[PDB]
Number of protein chains: 2
Amino acid sequence: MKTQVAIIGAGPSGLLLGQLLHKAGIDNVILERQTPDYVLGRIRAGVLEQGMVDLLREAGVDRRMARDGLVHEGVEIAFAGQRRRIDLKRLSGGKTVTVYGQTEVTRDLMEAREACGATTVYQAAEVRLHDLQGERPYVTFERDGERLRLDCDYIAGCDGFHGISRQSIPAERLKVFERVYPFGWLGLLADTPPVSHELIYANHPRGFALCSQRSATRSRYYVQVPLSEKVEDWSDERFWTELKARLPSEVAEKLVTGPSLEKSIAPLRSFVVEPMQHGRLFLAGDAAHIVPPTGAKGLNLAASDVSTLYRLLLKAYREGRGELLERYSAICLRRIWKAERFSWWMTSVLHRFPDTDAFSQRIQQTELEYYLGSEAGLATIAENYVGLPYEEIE
Amino acid sequence: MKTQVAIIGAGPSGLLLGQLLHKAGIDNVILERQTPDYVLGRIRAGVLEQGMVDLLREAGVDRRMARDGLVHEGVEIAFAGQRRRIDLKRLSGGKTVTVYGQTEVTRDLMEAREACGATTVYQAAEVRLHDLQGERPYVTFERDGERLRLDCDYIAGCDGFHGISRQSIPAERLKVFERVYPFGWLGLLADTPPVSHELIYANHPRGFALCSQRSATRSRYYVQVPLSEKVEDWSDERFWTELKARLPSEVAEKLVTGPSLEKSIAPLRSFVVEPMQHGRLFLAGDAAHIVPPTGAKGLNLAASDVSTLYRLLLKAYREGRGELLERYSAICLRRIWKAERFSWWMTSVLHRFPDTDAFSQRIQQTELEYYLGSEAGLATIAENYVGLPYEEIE
Ligand SMILES: Cc1cc2nc3c(=O)[nH]c(=O)nc-3n(C[C@H](O)[C@H](O)[C@H](O)COP(=O)(O)OP(=O)(O)OC[C@H]3O[C@@H](n4cnc5c(N)ncnc54)[C@H](O)[C@@H]3O)c2cc1C
Ligand SMILES: Cc1cc2nc3c(=O)[nH]c(=O)nc-3n(C[C@H](O)[C@H](O)[C@H](O)COP(=O)(O)OP(=O)(O)OC[C@H]3O[C@@H](n4cnc5c(N)ncnc54)[C@H](O)[C@@H]3O)c2cc1C
Ligand SMILES: Nc1ccc(C(=O)O)cc1
Ligand SMILES: Nc1ccc(C(=O)O)cc1
C-alpha cells in the first residue's frame with residue numbers, strides 16, 4: 001500500500017489536513033484506531049476562531065457551518081456580583097468567533113472525505129511508525145488480524161495526546177513543558193435553549209461556571225470540580241443546583257433546565273513539546289500540545305498547525321521546495337506559546353484555586369477589575385479571544 | 001500644646017500633607033522620630049507620576065523640580081537579547097513621568113515648611129496615640145526627657161512601615177494582605193553619567209537589573225540579589241561586573257563606572273491593610289501599604305492618599321462636611337489595589353524566581369513577548385506606568 005502523506009488520527013486535525021491535501025492533489029491516507037461512531041461521540045469544542053472558519057471554507061466544507069453556526073460578537077464575564085460584556089467585534093477591529101460544535105465539524109469533514117473517495121482506514125490497530133529519518137518512512141498497522149504496511153513520503157501525527165506519533169520520537173530529542181491544574185470541568189449537554197445569546201464565563205466563590213451553547217435549542221454548561229470527583233456522583237439535579245448557585249441571580253432565574261444528553265469530566269492541563277517534528281514525522285494538534293479549555297484555543301491551534309503543515313507540504317510537492325519543511329516547528333510554536341499564555345491567564349483569573357492566600361485572591365479580583373474596566377485591558381482580551389493572526393511563512 | 005491636625009512622620013507623605021494643609025489654613029504639627037539629617041540620608045525613589053508633579057505644584061514646592069527634574073517619554077525593557085522601547089507619551093495619550101529623587105523632593109518640602117514657620121518637632125521620642133475614638137484625640141511624646149501632650153482634632157499616620165500609627169489600631173479591626181518575595185534589590189548611587197537617557201529594566205538569566213538616574217551626572221543602578229546577601233559582600237567592582245553581565249552588550253560597553261556614594265539592599269514585599277483608618281486616625285503612604293519597587297508606585301501612591309486626605313479634610317474644616325472622611329479608605333483602596341496589581345505584574349515578569357519549572361519560565365518570556373509586541377499590550381503597561389487617574393471624591 002502506498003501514498004504520499006500518511007495521517008495518523010481521524011479527529012478534526014487529521015480530517016482537515018487530509019481534506020486540504022486531497023483538494024490540492026496530494027494523496028493521503030488516514031489511519032484511525034477507533035470507529036467512526038466512537039469519534040463522533042466526543043462532544044468537546046464549541047468555539048471557533050475566524051481563522052478556523054476560513055480554513056473550513058478553503059477545504060470546501062463550510063455549507064452546514066454557514067447555515068447552522070452562530071456568529072458571536074461578544075462574551076460576558078461575571079464576577080463579584082456584576083456582569084461585564086466584552087465587545088469582541090468593536091475591540092478587536094471587526095473580528096468575531098463562531099459557535100459550531102466540534103462534533104458537527106468532524107461530521108462535515110467525514111462526509112466530505114467519503115464523497116471524494118479518499119482513503120480512511122478505521123480500526124487500524126497497533127499503528128507503528130518506522131524509518132522516520134530515512135528517505136522512505138513507512139507505517140504498519142493491523143486490520144482484522146493481518147499486519148499491513150503503508151509506504152509514504154511523510155507522516156503527520158494527528159493522533160491526540162495519547163497517540164503513538166509523539167511516542168515515536170526519541171525522548172532525548174524532545175523538550176516537554178507541562179502544568180497540571182488541581183481541578184477539572186464537569187460538562188453537561190442538554191436539549192434546552194441557552195440561558196443567553198452569548199457565552200457567560202463566571203468567577204464565583206464556589207468555583208468557575210460557563211454557560212455555552214450548540215444551537216438555539218441545545219446548551220452546553222460547565223462547572224469547575226475537584227479532581228477527586230466521579231461523574232456518577234453528579235446527578236442532573238445536583239448539577240443544575242450547583243450551576244445555579246454559581247451564576248448571577250437574574251441569569252439563574254431564567255435558566256431552562258433539562259435531562260443531560262452527555263455528562264463528563266475533563267481535567268485541565270497545559271502541555272507543549274519542542275520541536276514538533278522529527279525526520280519525516282510532523283506533529284499537529286493535541287499530539288503536540290494541550291491547552292486548558294478556558295481560552296477555547298485547542299481545536300483552533302490544531303487548525304493553525306494544519307494550515308501551516310498543508311502550505312509547507314504544498315510548497316514541497318508543487319514547488320520542489322522540500323527544505324521549507326524544517327521551519328514548521330518554529331512557525332507553529334510562536335502561535336502556540338501566545339495561545340498557551342492566554343489560556344493560562346484565563347484559567348488563573350476565572351477559577352478558584354485550592355489554598356490561596358488572601359493577597360492572591362485580592363490580586364485575582366483586581367486583575368478582573370482592571371482588564372474589564374480599561375479600554376486597553378479589554379482589547380488584550382478581545383484580540384486574544386478572537387485569535388491572533390496566522391503567520392504567512394517563508 | 002494644641003493643633004488641628006497632628007502628623008506623625010516627616011518623610012514625604014507627612015511633609016506634603018502638612019504643606020497642603022498649611023497653605024489652606026489648617027494648622028498642623030509634624031512629629032518625627034529622627035533628625036533632619038537622617039531623613040535626608042534615604043535615597044529611595046527616583047520616578048514621579050504626573051499626578052505627584054501636580055500636587056507638588058499645588059503645594060507651591062515645584063521651583064527646583066521644574067528646573068532639575070528630567071521628563072521621560074519612554075522606558076526600555078530588555079530581555080532575551082533584545083531591547084524594546086515603550087513610548088509612554090504616545091501610548092498613554094500624552095502623559096510622561098518625571099525623574100527627580102525622593103531626597104530632593106523631601107529637601108524641597110522641608111525648606112518650604114521652615115520658611116512658612118509651621119511646627120515640626122524632630123527627635124520626638126516614644127510617640128503614643130490616645131483616645132482615637134473620642135472627640136478629642138491626643139498625642140504624647142518625649143523631647144529631651146520630658147513627656148509632652150499635643151491635643152488635636154485628627155491624626156494622620158505618615159510614619160512608614162515601622163511606624164506607631166498602624167500599630168495603634170486594634171488588630172482585630174484590620175485585615176492584612178501580604179506577600180514576601182524571595183529576593184531584594186542591591187542599589188548603587190554613583191556620580192557618573194547614566195548609561196542611557198531613559199530607564200532600562202532588564203530581565204536576564206542571572207537576575208533583574210535596572211539602569212536609572214538622578215541627573216545628567218548622577219546614576220542609580222540596581223541588581224536583583226538573594227535575601228541572604230550582605231552589602232559588605234559587594235565591593236563596587238563586584239557590583240559593576242555583575243551589572244555588566246546582566247545588560248545587553250552594546251549597553252554594557254558604554255557604561256561609565258565609578259565609586260559608590262551609597263550602596264544598600266532593599267527587600268521586596270507587598271502589603272496592604274484594610275481599612276486605612278480608625279476613629280480620628282488616618283493612615284497614609286507606607287504606613288498603610290508597601291509595593292515592591294519594580295513599578296515605581298510607592299511614593300506615588302503616598303501622594304494620592306495625601307491628595308485624598310487633604311481634600312477630605314478641607315471639606316471637613318471649610319465646609320463642615322466631616323462625614324465625608326468616612327469615605328477615605330474606600331477611595332484610596334481602589335487606586336492602591338490597581339497599583340499593587342501592576343507592581344506585582346512587573347515584578348513577576350522581570351525577575352528570576354528560585355526553583356521555577358520549565359513551563360513558568362516559558363510563560364514569563366511569552367508574557368514579555370506578548371505585552372511588548374502588541375499595541376494593546378503596550379498600552380496597558382504605559383497607562384499603568386504613567387499612573388492611573390486620581391478619583392475626584394463625593
Ligand atoms: C472540555 C473541552 C472543551 C474544549 N473546548 C474547546 C473550544 O471551545 N474551542 C477550541 O478551540 N478547543 C476546545 N477544546 C480542545 C479541542 O477539543 C482539541 O484541541 C481537539 O480535539 C484537537 O483535535 P485533534 O484532531 O488534534 O485530536 P483528537 O480530537 O484527540 O483526535 C485524535 C484522533 O486520533 C486517534 N488516535 C489516537 N491514537 C491513535 C493511534 N495510536 N492510531 C491511530 N489513531 C489514533 C484518536 O482516536 C482520535 O480520533 C476542548 C477540549 C475539551 C476536552
Ligand atoms: C529601593 C526603593 C526604591 C523606590 N523607588 C520608588 C520610585 O522610583 N517611585 C515611587 O513611587 N516609589 C518608590 N519607592 C517607594 C517610596 O520610597 C516610599 O513609598 C516612600 O518613602 C513613602 O513615604 P512615606 O512618607 O509614607 O514614608 P517614609 O519615607 O518611610 O517616611 C516615614 C517617616 O516617619 C518617621 N517615623 C517612623 N516611626 C515614627 C514614630 N514612631 N514616630 C515618629 N516618626 C516616626 C520615619 O522616621 C520617616 O521619617 C522606593 C522605595 C525603595 C526602598
Ligand atoms: N472556553 C470554552 C467555551 C465554550 C466551550 C463549549 O461550548 O464547549 C468550551 C470551552
Ligand atoms: N522602578 C524604579 C525605577 C527607578 C528607581 C530609581 O531610580 O531609584 C527605582 C525604582
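Heads up, the Cβ atoms here are built off N, Cα and C, so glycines get one too.
Swiss-Prot lists A:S13, A:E32, A:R42, A:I43, A:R44, A:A45, A:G46, A:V47, A:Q102, A:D286, A:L299, A:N300 with the feature FAD binding site. Quoted from Swiss-Prot, the note on the mutagenesis of A:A45 to G is: The positions of the substrate and the flavin are not altered. Record note (Swiss-Prot) on the mutagenesis of A:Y201 to F: Reduction of hydroxylase activity. Feature annotation from Swiss-Prot assigns substrate binding site to A:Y201, A:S212, A:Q213, A:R214, A:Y222, A:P293; the stated evidence is experimental evidence. What Swiss-Prot notes for the published mutagenesis of A:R220 to Q is this: Lower affinity for p-OHB than the wild-type. In Swiss-Prot, a mutagenesis experiment is listed as A:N300 to D, annotated with the note The side chain of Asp300 moves away from the flavin, disrupting the interactions of the carboxamide group with the flavin O(2) atom, and the alpha-helix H10 that begins at residue 297 is displaced, altering its dipole interactions with the flavin ring. One mutagenesis experiment named in Swiss-Prot is A:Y385 to F, and its note says The positions of the substrate and the flavin are not altered.
Residues from the recorded positions list (A:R220, A:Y222, A:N300) with a C-beta closer than 6 Å to any atom of ligand 1: A:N300. Not a single one of the recorded positions A:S13, A:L299, A:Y385 has a C-alpha within 10 angstroms of the C-alpha of A:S212 (substrate binding site). With A:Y201 (mutagenesis position) as the anchor, the candidate recorded positions are A:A45, A:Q102, A:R214, A:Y385, and the one with the nearest CA is A:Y385.
Listed in sequence order, the recorded positions near A:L299 (FAD binding site) (C-alpha within 10 Å of its C-alpha) are A:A45, out of A:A45, A:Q213, A:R214, A:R220. Closest to A:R220 (mutagenesis position) by Cα-Cα distance, out of the recorded positions A:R42, A:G46, A:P293, A:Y385, is A:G46. Taken residue by residue with DSSP, A:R44 (FAD binding site) is part of neither helix nor strand, so it is coil. Note on the binding-site residues A:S13, A:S212: the fewest other CB atoms within 10 A surround the CB of A:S212. In this view, A:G46 (FAD binding site) is surrounded by 25 other Cβ atoms within 10 Å of its Cβ, with every protein chain counted. Residues from the recorded positions list (A:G46, A:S212, A:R220, A:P293, A:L299) with a C-beta closer than 6 Å to any atom of ligand 3: A:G46, A:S212, A:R220, A:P293. With a cut-off of 6 Å between Cβ and the nearest atom of ligand 2, the binding-site residues A:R44, A:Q102, A:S212 reduce to an empty set.
Across the fold, the C-alpha of A:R42 (FAD binding site) and the C-alpha of A:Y222 (substrate binding site) stand 15 Å from each other. Among the recorded positions A:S13, A:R44, A:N300, A:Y385, none has a Cα sitting within 10 Å of the Cα of A:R214 (substrate binding site).
Taking the Cα of A:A45 (mutagenesis position) as the reference point, the closest of the binding-site residues A:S13, A:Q213, A:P293 is A:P293. DSSP assigns A:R220 (mutagenesis position) to a strand. Calculated from their C-alpha atoms, the gap between A:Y385 (mutagenesis position) and A:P293 (substrate binding site) amounts to 12 Å.
When the CA atoms are compared, the recorded positions lying within 10 A of A:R44 (FAD binding site) are A:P293, out of the candidates A:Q213, A:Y222, A:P293, A:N300. Closest in space to A:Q213 (substrate binding site), of the recorded positions given as A:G46, A:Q102, A:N300, is A:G46, taking the CA atom of each residue. If you compare Cα positions, A:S13 (FAD binding site) sits closest to A:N300 out of the recorded positions A:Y222, A:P293, A:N300.
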